[PDB]
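Student: Provided herewith is a single structure, encoded as structure tokens, for subsequent inquiry.
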Amino acid sequence: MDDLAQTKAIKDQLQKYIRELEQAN
Amino acid sequence: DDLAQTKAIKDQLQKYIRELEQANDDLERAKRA
Amino acid sequence: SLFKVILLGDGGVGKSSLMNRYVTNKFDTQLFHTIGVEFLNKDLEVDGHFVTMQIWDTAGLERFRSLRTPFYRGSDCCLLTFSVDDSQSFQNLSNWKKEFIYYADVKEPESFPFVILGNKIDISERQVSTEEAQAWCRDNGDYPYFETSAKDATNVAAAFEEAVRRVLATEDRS
Amino acid sequence: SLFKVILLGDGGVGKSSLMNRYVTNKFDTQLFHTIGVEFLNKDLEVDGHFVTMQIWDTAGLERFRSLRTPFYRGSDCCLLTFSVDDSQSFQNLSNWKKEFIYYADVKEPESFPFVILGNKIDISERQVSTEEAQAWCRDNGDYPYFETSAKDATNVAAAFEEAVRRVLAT
Ligand SMILES: Nc1nc2c(ncn2[C@@H]2O[C@H](COP(=O)(O)OP(=O)(O)OP(=O)(O)O)[C@@H](O)[C@H]2O)c(=O)[nH]1
Ligand SMILES: Nc1nc2c(ncn2[C@@H]2O[C@H](COP(=O)(O)OP(=O)(O)OP(=O)(O)O)[C@@H](O)[C@H]2O)c(=O)[nH]1
Ligand SMILES: [Mg+2]
Ligand SMILES: [Mg+2]
């Protein structure tokens, strides 16, 4: 699933980014 | 369809960050006023 | 064939924990709030029928509404989740049904399959009783009601399996 | 195996426009700025070798640094991109090269293949001349230089093909 896996990895990284924006706000 | 569906989620996530980015542009332009 | 089922409910009632218990038989005390949506696949057999269930987990927090709502559409069955230690999460059920009905755009709401979950029954100090939850289910669609614990695994498997039944029952309604 | 080539450079230089032009042969006037990363598969013949390739597209804007840099690992070639109508994008090429090397965690970073792209050469009023870009390429690793137009589809495949040649060389 390296394409699925890779896309999961991108999705996860986007969720990290939101998690840190929200915790400051 | 799992690959297709994950891409849709990522798209929404990216869309959300764009909206969030807009929200902060509003507060920063509020601070400047 | 594939069955999409979706978990809706207030932040922290245990939607993620319910899904991780069912799919991976694990439980986590320090579980992070869901950011947007997640899904997992599980193969099962319900009443002879071999079936793949795609379980959609959503963020309960208000600020993530726009993140979750574009994934309501296409659900065969909705799992409304509240916590028995949280009266507010139970009062909100009407709102979560109304939100699912709008964004998935379910015409024929009178027959669409919902299954209600009172989670965290392992917690002694309850804040919602069994009868008042059972009352609400009888009056707002006559839905199946499951008292569950993601922590203990109580009635978790049964809750998800029942959702497939409700889907099979209306898919056989042609 | 799968050649990974990745596009870095200032926001709005045309990274997503080059990748989309090369892979799907489309160009758009009002593309959204990239949020994080993207990748498209692309398979081709180079000098008669069949090659499987994955083009990675990264956000130019600084606030998205933390989204792009986890994905530098395992890249085979890096395409440093500027716009010829934007002298600031050209001056920042060194900053992009250093950002790649810092996060890419590549063995022997001094011999890693970079290809340099000066995009938007359809625009007549240039801020960066061909000669100064070539001087910089020659003086900062001796990298191959390609002038491109995603808009007019100028020299777009040639840049990605050369990147493949550089990986094959390595
Ligand atoms: N005792 C007990 N605790 C639980 C149970 N389910 C969840 N918890 C705890 O309560 C917290 C909330 O669980 P979540 O699954 O994140 O709740 P949620 O509905 O997913 O919350 P959102 O993701 O914000 O919608 C978790 O950190 C768990 O440790 C349960 O059945 N019993
Ligand atoms: N004339 C001309 N315009 C271009 C060309 N490539 C891109 N543009 C325009 O310049 C803008 C920038 O293109 P993008 O590809 O989005 O730039 P980018 O590097 O992806 O920007 P970030 O996503 O912020 O890194 C686009 O809106 C295009 O209309 C080109 O080759 N010629
Ligand atoms: Mg959750
Ligand atoms: Mg881009």
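In chain C, numbers come from Swiss-Prot; the residues present are 6-179, in order.
This deposition comes from X-ray crystallography, 2.5 Å.
Placement of Cβ uses the backbone N, Cα and C atoms for every residue, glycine included.
Swiss-Prot lists C:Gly17, C:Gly19, C:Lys20, C:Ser21, C:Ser22, C:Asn124, C:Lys125, C:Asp127, C:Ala155, C:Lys156 with the feature GDP binding site. According to Swiss-Prot, the feature GTP binding site maps to C:17-22, C:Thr34, C:38-39, C:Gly65, C:124-125, C:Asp127, C:155-156, an assignment based on experimental evidence. Under the heading Mg(2+) binding site, Swiss-Prot lists C:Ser21, C:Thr39, C:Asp62, citing experimental evidence as support. Record note (Swiss-Prot), mutagenesis C:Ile40 to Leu: Loss of interaction with HPS4; when associated with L-66. The unchanged residue is displayed. Record note (Swiss-Prot) on the mutagenesis of C:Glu43 to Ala: Decreased interaction with NDE1. Looking at Swiss-Prot, the entry for mutagenesis of C:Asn46 to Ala, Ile, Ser, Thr or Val says: Loss of interaction with NDE1. Here Swiss-Prot describes C:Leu72 to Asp as a published mutagenesis experiment; the accompanying note says: Loss of interaction with NDE1 and the dynein complex. Loss of localization to intracellular membrane vesicles.
Surface or core, plus neighbours and distances: that's what I need for these features.
Tutor: Listed in sequence order, C:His38, C:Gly65, C:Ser88, C:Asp91 are the same-chain residues at least 6 apart in sequence whose CB falls under 8 Å from the CB of C:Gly17 (GDP binding site).
The number of other Cβ atoms within 10 Å of the Cβ belonging to C:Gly19 (GTP binding site), over all protein chains shown, comes to 27.
In sequence order, C:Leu36, C:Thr39, C:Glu43, C:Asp62 are the residues near C:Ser21 (GTP binding site), counting only same-chain partners six or more apart with C-beta under 8 A.
Around C:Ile40 (mutagenesis position), a 10 Å sphere centred on its CB holds 21 further CB atoms from the protein chains shown. Secondary structure at C:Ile40 (mutagenesis position), taken from DSSP and collapsed to helix, strand or coil, is coil.
C:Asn46 (mutagenesis position) carries a strand DSSP state (E or B).
Non-local contacts of C:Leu72 (mutagenesis position) by the CB criterion (under 8 A, 6+ apart in sequence, same chain) comprise C:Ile40, C:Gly41, C:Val42, C:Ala64.
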Student: Please determine which of the recorded positions listed here (C:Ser22, C:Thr34, C:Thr39, C:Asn46, C:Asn124) has the lowest count of neighbouring CB atoms within 10 Å.
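Tutor: Looking at the recorded positions C:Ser22, C:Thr34, C:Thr39, C:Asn46, C:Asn124, the Cβ with the fewest others within 10 Å is that of C:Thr34.
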Student: Taking only C-alpha atoms and a 10 A limit, tell me which of C:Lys20, C:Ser22, C:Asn46, C:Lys125 are near C:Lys156 (GTP binding site). These are the recorded positions.
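Tutor: For C:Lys156 (GTP binding site), the recorded positions whose Cα atoms are within 10 Å come to C:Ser22, C:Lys125.
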Student: Tell me the Cβ neighbour count for C:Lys156 (GTP binding site), meaning other Cβ atoms within 10 Å of its Cβ, over all protein chains shown.
Tutor: 18
Student: For ligand 3, pick out the binding-site residues C:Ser21, C:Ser22, C:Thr39, C:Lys125 that have a CB under 6 angstroms away from one of its atoms.
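Tutor: Result: C:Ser21, C:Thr39.
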Student: Setting C:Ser21, C:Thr39, C:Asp62 aside, what same-chain residues sit with their Cβ within 8 Å of the center of the Cβ atoms that define the Mg(2+) site, listed in sequence order?
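Tutor: Same chain, not in C:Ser21, C:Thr39, C:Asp62, Cβ within 8 Å: C:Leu12, C:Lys20, C:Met24, C:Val42, C:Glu43, C:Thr63, C:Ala64.
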